[PDB]
Amino acid sequence: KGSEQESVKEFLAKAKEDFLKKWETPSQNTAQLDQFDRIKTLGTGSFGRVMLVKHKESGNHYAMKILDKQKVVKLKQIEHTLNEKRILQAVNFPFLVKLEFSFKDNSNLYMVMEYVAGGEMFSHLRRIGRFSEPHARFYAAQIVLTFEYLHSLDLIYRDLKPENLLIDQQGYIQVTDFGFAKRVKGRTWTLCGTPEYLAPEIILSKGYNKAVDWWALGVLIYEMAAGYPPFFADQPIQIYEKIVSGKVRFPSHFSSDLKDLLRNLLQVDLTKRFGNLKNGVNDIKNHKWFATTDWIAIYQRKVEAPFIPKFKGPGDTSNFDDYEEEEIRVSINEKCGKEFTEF
């Protein structure tokens, strides 16, 4: 409705004022390790390992991330870790992963995350091959609203790619990596992200901004509807060439409306790019390809998902053979306390 369309600003106002509060004075040690019971070890990486845990007071399940202080310092990841936490701690949106708790001890940092049964968008896209445009419309719409939200808080996401897109047990999306995201007011210059998803401005080494996120959406949609990215080659150098010379040959089965949106979002002219015009986000929301989408209902999660993963996460969890390796030793003396005081 007219003026009800304006009621979007009412939520955004409350969203920013709630963000800053947390962004200014961030939370620390909202839990301690002996408040959880280790159920299974879900996976192990370079930072450390992720475990499925049960909160003793509630019986709720989370994916706790343990990351070795000393191993982070080695990997030169101090800045990403801190920035990711500070962003996640302050953020609040249905299609973003929720940092429930956060703490540390002498030996390692702890990020207690809402556990999501359902794989990455990448591997799932491999299985199906390509999504039907109504399927991709459902995923796009979520990424759009997510981006509206984040841009409002003057945050570029800078890392949109299928691997960073987990699927709800409800079949909806959860966005999962924030090591790259920046609270930028004007413009920034850091080269980071995956070649296929870089907007020409990143590659050109001029400054860029939040427009870059809108480009990536374009690439992400194309891939979901085509089963492959629009700009792709056997070398990153070549992938750049094809992006800067932004000529996008669609598949035959691609809708004319879907074509119209893609030529709008995938636009080397960042003064002619959908997302960065008079109406900003609304141009993308009011487009002919998105007339059949109820954004507010997408937000409510009141839209029936096109597919629900049967991940069996909560119960079957990790087969983990029988008796395997796991022990969380916390050192007698503190290590790297200086570097992670902010955490």
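Numbering, chain A: per Swiss-Prot, residues 9-351 in sequence.
Per the header: X-ray crystallography, 2.9 Å.
Each Cβ is built from the backbone N, Cα and C atoms, and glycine gets one as well.
If you look up Swiss-Prot, you'll see 44-298 marked as domain 'Protein kinase'. According to Swiss-Prot, the feature ATP binding site maps to 50-58, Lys73, 122-128, 169-172. For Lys73 to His, Swiss-Prot lists a mutagenesis experiment annotated as follows: Reduced interaction with SMO. What Swiss-Prot notes for the published mutagenesis of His88 to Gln is this: Does not affect interaction with SMO; when associated with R-197. Annotation comment: Swiss-Prot describes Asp167 as active site, proton acceptor. One mutagenesis experiment named in Swiss-Prot is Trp197 to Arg, and its note says Does not affect interaction with SMO; when associated with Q-88. According to Swiss-Prot, the experimentally introduced change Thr198 to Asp is described as follows: No phosphorylation by PDPK1. The note that Swiss-Prot attaches to the published mutagenesis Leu206 to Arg is: Reduced interaction with SMO. Experimental mutagenesis is annotated in Swiss-Prot for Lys286 to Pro, with the remark: Impaired inhibition by the R-subunit. What Swiss-Prot records for 299-351 is domain 'AGC-kinase C-terminal', and it gives sequence analysis as the kind of evidence. In Swiss-Prot, a published mutagenesis experiment is listed as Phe328 to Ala, annotated Reduced catalytic activity and impaired inhibition by the R-subunit.
Among the recorded positions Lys73, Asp167, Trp197, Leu206, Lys286, the ones whose Cα sits within 10 Å of the Cα of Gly56 (ATP binding site) are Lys73. For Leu206 (mutagenesis position), the nearest neighbour among the recorded positions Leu50, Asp167, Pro170, judged by Cα separation, is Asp167.
Neighbour density for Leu206 (mutagenesis position): within 10 A of its CB lie 25 other CB atoms from the protein chains shown. Between the C-alpha atoms of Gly127 (ATP binding site) and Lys73 (mutagenesis position), the distance comes to 17 Å. Nearest in space to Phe328 (mutagenesis position), taking C-alpha to C-alpha distance over the recorded positions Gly53, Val124, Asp167, is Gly53.
Between the CA atoms of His88 (mutagenesis position) and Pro170 (ATP binding site) there is a gap of 20 Å, rounded to the nearest whole number. Using Cα positions, the member of the mutagenesis positions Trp197, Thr198, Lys286 nearest to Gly53 (ATP binding site) is identified as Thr198. Here the candidates are the recorded positions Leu50, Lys73, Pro170. The one whose C-alpha lies nearest to that of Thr198 (mutagenesis position) is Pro170.
Broken down by DSSP into helix, strand and coil, the domain 'AGC-kinase C-terminal' (299-351) contains 6 helix, 0 strand, 47 coil.
Considering only the recorded positions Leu50, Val124, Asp167, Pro170, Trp197 (mutagenesis position) has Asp167 as its nearest partner by CA-CA distance. The secondary structure of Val124 (ATP binding site), as reduced to three states from DSSP, is coil rather than helix or strand.
Here the C-alpha separation of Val124 (ATP binding site) and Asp167 (active site, proton acceptor) works out to 20 Å. Of all the binding-site residues listed (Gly53, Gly56, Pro170), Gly53 has the fewest other CB atoms within 10 A of its CB. Other Cβ atoms within 10 Å of the Cβ of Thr198 (mutagenesis position) number 12 in total over all chains.
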